[PDB]
Amino acid sequence: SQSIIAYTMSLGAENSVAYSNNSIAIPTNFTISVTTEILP
Amino acid sequence: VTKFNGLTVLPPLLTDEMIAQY
């Protein structure tokens, strides 16, 4: 039951965050990433 | 900031409103 659809493209989801005069966010853990890039 | 013989002005993919969201 697959077919073709048309829609208005999304720009990514909302990621609003709280605020304050004294709020701070610090990382506790991390991760080593590896990316690829091809250039002729 | 400021025809007829086979000429065609194609529109852009990202419209103005989508650009402002970025």
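Using the numbering of Swiss-Prot, the residues shown for chain A are 689-728, in order.
Placement of Cβ uses the backbone N, Cα and C atoms for every residue, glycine included.
According to Swiss-Prot, the natural variant A:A701 to V carries the following note: In strain: Beta/B.1.351, Iota/B.1.526. Spatially close to A:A701 (variant position) yet at least six residues away along the chain is no residue at all, judged by Cβ distances under 8 angstroms.
While the structure shown retains the original residue, Swiss-Prot records the natural variant A:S704 to L with this note: In strain: Omicron/BA.2.12.1. All protein chains included, A:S704 (variant position) registers 5 other Cβ atoms within 10 Å of its own Cβ. Under the three-state DSSP scheme, A:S704 (variant position) falls in the coil class.
Variant annotation in Swiss-Prot: A:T716 to I, described as In strain: Alpha/B.1.1.7; the structure shown retains the original residue. Cβ neighbours within 10 Å of A:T716 (variant position), excluding its own Cβ and spanning all shown chains: 4.
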Per DSSP, three-state class assigned to A:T716 (variant position): coil
Inter-residue C-alpha distance, A:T716 (variant position) and A:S704 (variant position) (nearest angstrom): 21
